Amino acid sequence: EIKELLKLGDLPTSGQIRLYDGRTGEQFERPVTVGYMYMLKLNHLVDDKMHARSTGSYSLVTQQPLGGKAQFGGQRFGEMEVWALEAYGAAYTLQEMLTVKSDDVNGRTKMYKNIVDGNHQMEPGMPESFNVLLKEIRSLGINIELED
Amino acid sequence: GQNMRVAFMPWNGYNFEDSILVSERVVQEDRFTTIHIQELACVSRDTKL
Amino acid sequence: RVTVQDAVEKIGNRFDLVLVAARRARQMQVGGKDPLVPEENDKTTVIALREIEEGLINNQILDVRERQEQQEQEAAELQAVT
Amino acid sequence: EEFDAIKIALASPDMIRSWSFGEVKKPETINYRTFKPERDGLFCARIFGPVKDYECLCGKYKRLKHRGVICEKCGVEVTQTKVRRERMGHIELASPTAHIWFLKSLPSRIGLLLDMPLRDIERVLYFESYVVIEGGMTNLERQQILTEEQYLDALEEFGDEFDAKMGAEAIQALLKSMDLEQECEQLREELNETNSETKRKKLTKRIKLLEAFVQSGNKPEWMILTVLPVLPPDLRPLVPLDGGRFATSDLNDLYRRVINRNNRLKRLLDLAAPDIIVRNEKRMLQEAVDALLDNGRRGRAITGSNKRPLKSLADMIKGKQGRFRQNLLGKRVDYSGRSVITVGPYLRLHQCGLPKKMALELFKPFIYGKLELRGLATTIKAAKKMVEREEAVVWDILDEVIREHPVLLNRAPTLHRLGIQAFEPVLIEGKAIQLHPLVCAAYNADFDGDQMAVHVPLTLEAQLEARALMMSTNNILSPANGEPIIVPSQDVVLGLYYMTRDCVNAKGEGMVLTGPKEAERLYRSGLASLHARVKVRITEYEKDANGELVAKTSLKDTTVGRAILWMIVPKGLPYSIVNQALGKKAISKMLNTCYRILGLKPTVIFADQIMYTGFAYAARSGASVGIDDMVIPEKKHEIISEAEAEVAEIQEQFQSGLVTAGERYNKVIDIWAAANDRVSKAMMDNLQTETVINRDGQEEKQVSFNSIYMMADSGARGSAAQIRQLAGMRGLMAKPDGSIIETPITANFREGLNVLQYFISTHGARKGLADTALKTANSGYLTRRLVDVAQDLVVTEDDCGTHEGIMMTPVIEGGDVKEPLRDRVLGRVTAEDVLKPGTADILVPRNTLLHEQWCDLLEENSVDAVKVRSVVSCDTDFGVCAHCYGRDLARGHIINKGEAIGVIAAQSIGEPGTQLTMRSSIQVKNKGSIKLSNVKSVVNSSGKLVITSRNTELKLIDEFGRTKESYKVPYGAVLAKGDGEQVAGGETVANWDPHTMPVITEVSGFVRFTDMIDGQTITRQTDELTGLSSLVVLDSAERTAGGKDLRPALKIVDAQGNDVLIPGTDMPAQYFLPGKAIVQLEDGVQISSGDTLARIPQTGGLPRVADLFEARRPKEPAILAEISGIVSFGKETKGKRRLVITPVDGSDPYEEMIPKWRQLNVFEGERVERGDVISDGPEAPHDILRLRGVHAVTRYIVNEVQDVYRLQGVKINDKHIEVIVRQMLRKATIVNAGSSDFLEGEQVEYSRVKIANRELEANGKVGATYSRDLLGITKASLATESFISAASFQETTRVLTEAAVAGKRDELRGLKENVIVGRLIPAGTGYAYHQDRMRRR
Amino acid sequence: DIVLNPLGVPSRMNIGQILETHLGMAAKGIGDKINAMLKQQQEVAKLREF
Amino acid sequence: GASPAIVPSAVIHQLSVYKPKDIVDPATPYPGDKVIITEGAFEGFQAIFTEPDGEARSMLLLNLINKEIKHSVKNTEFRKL
DNA sequence: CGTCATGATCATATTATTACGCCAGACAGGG
DNA sequence: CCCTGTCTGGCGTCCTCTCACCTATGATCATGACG
Ligand SMILES: [Mg+2]
Ligand SMILES: [Zn+2]
């Protein structure tokens, strides 16, 4: 029935028209399939997913950046990415990826001064969320410390 | 959605895995130009001072 | 710059390459030392690996030059004092 | 600051007072007139500090020359508000209170400290019993628990010096009056003197706790809280919801409940308690503290709103949504962004497209620095407003900061280590990330809406690590095998498959050409068709000279497309890599040979040029799929009608009563399988060779240029099955039972499908989707457990210095050789130096890495078994040496000193877990010599060779030394051949009965009955409808105790009445019988060999790999022989039947209760050896470890998991599974404590006891000997000498309580503790830093 | 207007989109013939016939 | 426990005439106590109680430096300790 | 001027179960 | 004390995006209106 309706119009029977090229202006071999397809635009647009953050706001209880897009936030450098950087020999990239860029507040203000002055260098320090872990374990009957 | 003239051919890699390659004739005709509306609220609260 | 293969051919560890090139780029960027190869407005990282590929920098030559240019500073201080 | 250890212990009440700056006394939080807090409630100011910096509550000090002085009005030290993040307060509990983590952690530390069960302690601690303290010279004991009437008795008769209390005061008096020295001496003396195994195990656990409690500095009464800490107020924040109210956090609710109940208890102890009354309030306080420390561990939890239980402290440390897995191991990160990916094929493979807006927002402070370094803004604020306005100069600044600065691209499910790569950005007008297509083979990323995230390396060392270690040109080999990961995926192999073929007559046929240059000039002008065979002249460079390229020239009979491709191939390769069809495997090994000949840089630029010309000629091809491309066979209808006539025949045979239901069902499914295969064969001929074209002579046929045939034959998308479903019938689908529908789907997708056929297709499809969902759910947790059991193993030396390695032989299931020697002994250092069978002639030295030339020289000489050094048999203390690992997979050379191989190994095993599944005789093929292994054979009367062993393994030795067939041979099987003989192909050489266990003999004599009394031992059951009856031998159950202790035996004798002995040994010849024997030949018949004395009646997926690495025991363990020698029976049926093994040189009295439901193997007169089986079934791994060795269990694990990964068609090299098996069997148990300080049943880690007896034995002492035990990976990871690793893994409560009472002291020991604490990993560059730091110690 | 990719058809077995494509081209062929018979200002008899 | 604690015939008789002390209580509003503020412009610090009103207000102890000015407030107005 | 009714504002924790599943190790039941 | 059943503890993928929801009811006190 599709063939008989393509025969009513003067279209080719097999549905395939030979098509020229726009750049070269010379014919594509082995004639190609054209027609009309009914295509839908979905509302997963690209200027609703795209996001970027240099330095925004920081969370209150653990001094790490906020999450999401409406809150101007940074992407979660999750656990499997930490495994994938342990799997290379990248050691300084992971150290700044979880001490300087993320958590340590004096470390990141030293970093921001050092970046706007041209000196690429990090003063590491300690994650502040590890001090939160010390306060939560210490708030039990447990006595966690840091020796030496 | 809308019905458009489609061809099945590999065209210079720009439709490699599942991608779609669209002429400017589609965007000139203003035919996928969807219209969105955002609601922005602003309340006048009651605080101190 | 695309590959760093010969920079590992001359420093076989591929982890000592990062230390030697970081030490070299820190000497070129903040310390204000001239590059030993003529650049093409490359950044200091690629100039460091480009000096590694010529062979004129590794950890041996960097320790030789830091000891000699520390002895030069202390020698200048001692000849200024006495 | 600087520190090398994190010590954990219990906390004395003086320690909690010395942390604390004040005391919380009231439960109010905020005033809610203002938000100035109430003194001195939870949120305070004079306990915890000022809300605002240098902003005193009263306000009186705010000068720069006036710092240090404290306030007088509110008494608030004008300092900083950061100090409200660190000051703690304390609550003085009015009555002591039992901590819940030491009461109900299973085991109970207060439980097996007091030598008292948990039910008595719970009935004392909740004020509903009485325990005794200071019992005095009365009838009552010390640990005797009482009740109300018994306390009335004890206070009437003994209201004097007798005493007893209840509640936490009584437990505190018990724990304080505990004398630890007396308990140590008494338990050591009892375990010297008692010696009962229940008491042995229980008392050695209690003395382990007491020695770990005495050696540390704890005290027992510190497990009962007197003073309770509060968390600082910034860490329990009070969020506003912008509605005038504070939906509080759960912690302030819990602390408020404890302070309410405690203040009411202070007031009730103040104004006097009504006798037996000051008890309910203390019960309420204990239950409120047990709600605060761990909510829900005690019976039913509390809630605020409405059903959900609210969050205690242990719910903030444990699990997901807690500080270990959500905030400390994976963090949210500044200088990062994310968008939707797209293709853009104009990129080189070390660069990616990235938007101008994202590149301007990620790289802000770089632009600020360049602005105030070039002098276009005075301060930082003018520069910020310039880059907010985006004026015309900052785009030049941005092109000057992007230029040589890598970024990290990341796909969101990172499975293996190629999921994070580093590129050099190119600015794009637009809002997507243009990503190079070949690279998307490693991300497993299509472009149907995938989203990738970019990160920026700030510091200088991170730019060098994202250039030298993580760049997209460096990672071209996978770390799972040696396969390249830059395989050209789909459009480009269609372009190359269309570019180089040949059709028999096209434009420009047979003309000769002066090189590939005018071949391109002929194709671009239309004077010659692209695939038309042509003689050309090529000049190829082969590197026969010593690193110098030799130019040879020739005239190849080839096509035009092959010449136009040949203008792109680099110099060193030969021509016969482009002189074929070039599908997907041909182009993949093309790139493989270009890598292993010319190195790296021509392989990168040649991958780029392959992608460019593949996209270009796939564009010029126009390989379009249509509806006339799927040729229906003309014989589909007649084959369907023949199969339907056959099911009509089986129908009208079924209703005549000749076939059953199951036989009918099997015949119907066999004829539909036959019809499906004939339809598939017909459509495959009508696709591949239908096109006929005249050669300018008469006619000729060729390979077809159909569109869907090239898309299925090149390897772009599809296979034989999917193009079979589009033209032939799509077969028999399954039903949700797992069964299979007898009426198949006789309709393909080119034709229609009616309603029922589409419904059955929906059964299959939704079963597949639910499999993929729950499959991913298990696969991710498998990767987690493997990277948390390995986690730590770093290549830390350069030569261990041992010899013992494992033996690599090619695996032989019993058909074709599945995995050859080249693909197993590729790149691993030899254990013993291989001598060719020209014995005393060395082929390889004993420390030679076996790369590809050496593997070819192994394949030529047909080397039997290259014994090779494995990771599991190493000798390096705290790590693995470099030579026992092998080649650095993903690279070419030996492994570098430092690369963390545990993590890459665990990712390489768990990464194909997404692909896995979830829910008579011996026939020879080849020809060669015949080998037998572990056989006890004898000669029958027929002249053949019959077998008297289950452990017989037949082998087919080929002409050059190795083995191509292996067959497990059953017990009593009959061979048509012998050992060392020669057979031919297709010759069945063995036959047996799988239903009957033959009891064939060795000597030739009469048969008599010994200990066979009729009526009891044997019963009279006449075979009714046949006639040949037998005296049926019964089991131990049916006959009573008059014959239960008498075993029926068949004694093979001679005519003299004696026993014809075994040839060689003077031992007699008699065969004892177990039950269920059907003895055919009765008393008085001469027998020979080969005659049965009696007749005897008789998950492979992702959970299988899980059950291997978890090391579960199976439900039916195949039991093995404990010790060698003869074997016999024991006590009769205490549920099970015993077994007594008596050796020749060993000792007899060992016994084991075998269940008689298992079919046994061994008789009374058979000798066993340790490591040999007693029955059959799946074989437990712990038995392999304790009975056969360590090499046996690592070999068994790698074979049993490689069968799964090769059944699903996945390549994983065996080093990774060997190193996971190294991190499994890491503990050990002591046998003789010796001159060290260990116990007799202690389970200490292996490297500790090996260095201990290495330093004992090196001097003139006697060391300590050991024995190894195998732990499953979750138990091997929870049993560490480092509590932070075992806390970041599963249950945190049990790990922290055990490490708390033990006083355990971590020293940061490897990777994950240093990821926690925020310092360098001791793997890559941080390994050199840690060698420097440890050398300066 | 739009150039798709053919290689998504034999693996991802949605062969219905190619029949939808051919029948859509048939529909537009009938529409083009109506547009040709109406742009030439033809009387209603030939339009009724077609 | 499942049932109420075995109450013997002793405490009941002992609680037949208790409260033989005085006001005592939880030390809140008395003659010489302490009480933090919660409302007004003179809040944020603490205060003391003495002779309050009764069915109207109380007695707040407001003082800065070395001077003090009493300001009758109802206890709802203040924050009873 | 006094009393009653209505309206507005401020103040605390049941209100009077059932549809996961496996493994594992301790606690205890039966003999 | 030696099994053998029961019990209750552990655990069950990653990343992102969107949306709502986050009391109301009862009692007491004060003010106004009507008698
Ligand atoms: Mg997809
Ligand atoms: Zn070793």
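Chain D residue numbers are taken from Swiss-Prot; in order, the displayed residues are 15-933, 948-1126, 1135-1373.
Placement of Cβ uses the backbone N, Cα and C atoms for every residue, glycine included.
Summarising the annotation, Swiss-Prot assigns Zn(2+) 1 binding site to D:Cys70, D:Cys72, D:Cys85, D:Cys88. Sequence annotations record features per position, and here Swiss-Prot assigns Mg(2+) binding site to D:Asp460, D:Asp462, D:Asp464 based on experimental evidence. In Swiss-Prot, the entry for mutagenesis D:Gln504 to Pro states: Resistant to antibiotics salinamide A and B. The structure shown retains the original residue. Looking at Swiss-Prot, you'll find the mutagenesis D:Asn690 to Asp noted as follows: Resistant to antibiotics salinamide A and B. Quoting Swiss-Prot on the mutagenesis of D:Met697 to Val: Resistant to antibiotics salinamide A and B. The Zn(2+) 2 binding site annotation in Swiss-Prot covers D:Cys814, D:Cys888, D:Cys895, D:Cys898.
Across the structure, D:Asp464 (Mg(2+) binding site) and D:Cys70 (Zn(2+) 1 binding site) place their CA atoms 53 angstrom apart. Between the alpha carbons (Cα) of D:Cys888 (Zn(2+) 2 binding site) and D:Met697 (mutagenesis position) lies a span of roughly 57 Å. Apart from the site residues D:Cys70, D:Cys72, D:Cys85, D:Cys88, the chain places the Cβ of D:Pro64, D:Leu71, D:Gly73, D:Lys74, D:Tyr75, D:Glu86, D:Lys87, D:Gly89, D:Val90, D:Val92 no farther than 8 Å from the centroid of the site's Cβ atoms, the recorded Zn(2+) 1 location. Checked against D:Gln504 (mutagenesis position) by C-alpha proximity, the binding-site residues D:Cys70, D:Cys72, D:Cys814 yield D:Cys814 as the nearest.
When Cβ neighbours within 10 Å are tallied across all protein chains shown, the highest count among the recorded positions D:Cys72, D:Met697 belongs to D:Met697. Among the recorded positions D:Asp460, D:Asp462, D:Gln504, D:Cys895, D:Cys898, the residues whose Cβ sits under 6 Å from any atom of ligand 1 are D:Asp460, D:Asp462. Each of the recorded positions D:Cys85, D:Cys88, D:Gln504, D:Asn690 was checked for a CB under 8 angstroms from a CB of chain E; the ones meeting this are D:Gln504. Only D:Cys814, D:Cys895, in sequence order, out of the binding-site residues D:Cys70, D:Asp462, D:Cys814, D:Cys895 have a CB under 6 Å from ligand 2. The binding-site residues examined here are D:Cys70, D:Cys85, D:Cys888; by Cβ neighbour count within 10 Å, the least packed of them is D:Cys85. The Zn(2+) 2 site, placed at the center of the C-beta atoms of D:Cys814, D:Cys888, D:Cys895, D:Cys898, has further neighbours from the same chain whose C-beta lies within 8 angstroms: D:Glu811, D:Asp813, D:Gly815, D:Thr816, D:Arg883, D:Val885, D:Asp889, D:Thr890, D:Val894, D:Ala896, D:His897, D:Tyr899.
According to its DSSP assignment, D:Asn690 (mutagenesis position) is helical.
Separating the Cα atoms of D:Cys814 (Zn(2+) 2 binding site) and D:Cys70 (Zn(2+) 1 binding site) is a whole-number distance of 65 Å. If you take the Cα of D:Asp462 (Mg(2+) binding site) and the Cα of D:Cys85 (Zn(2+) 1 binding site), they are about 64 angstrom apart, rounded to a whole number. Of all the binding-site residues listed here (D:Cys88, D:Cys895), the one with the fewest other CB atoms within 10 A of its own CB is D:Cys88.
Chain B comes close to D:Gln504, taken from the recorded positions D:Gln504, D:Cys814, D:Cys888 by a C-beta to C-beta distance under 8 angstroms. Spatially close to D:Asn690 (mutagenesis position) yet at least six residues away along the chain are D:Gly742, D:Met743, D:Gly745, D:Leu746, D:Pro758, judged by Cβ distances under 8 angstroms.
Taking the Cα of D:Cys898 (Zn(2+) 2 binding site) as the reference point, the closest of the binding-site residues D:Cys70, D:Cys72, D:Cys85, D:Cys88 is D:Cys70.
Each residue contributes its Cα atom, and for D:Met697 (mutagenesis position) and D:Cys72 (Zn(2+) 1 binding site) these two points are 93 Å apart.
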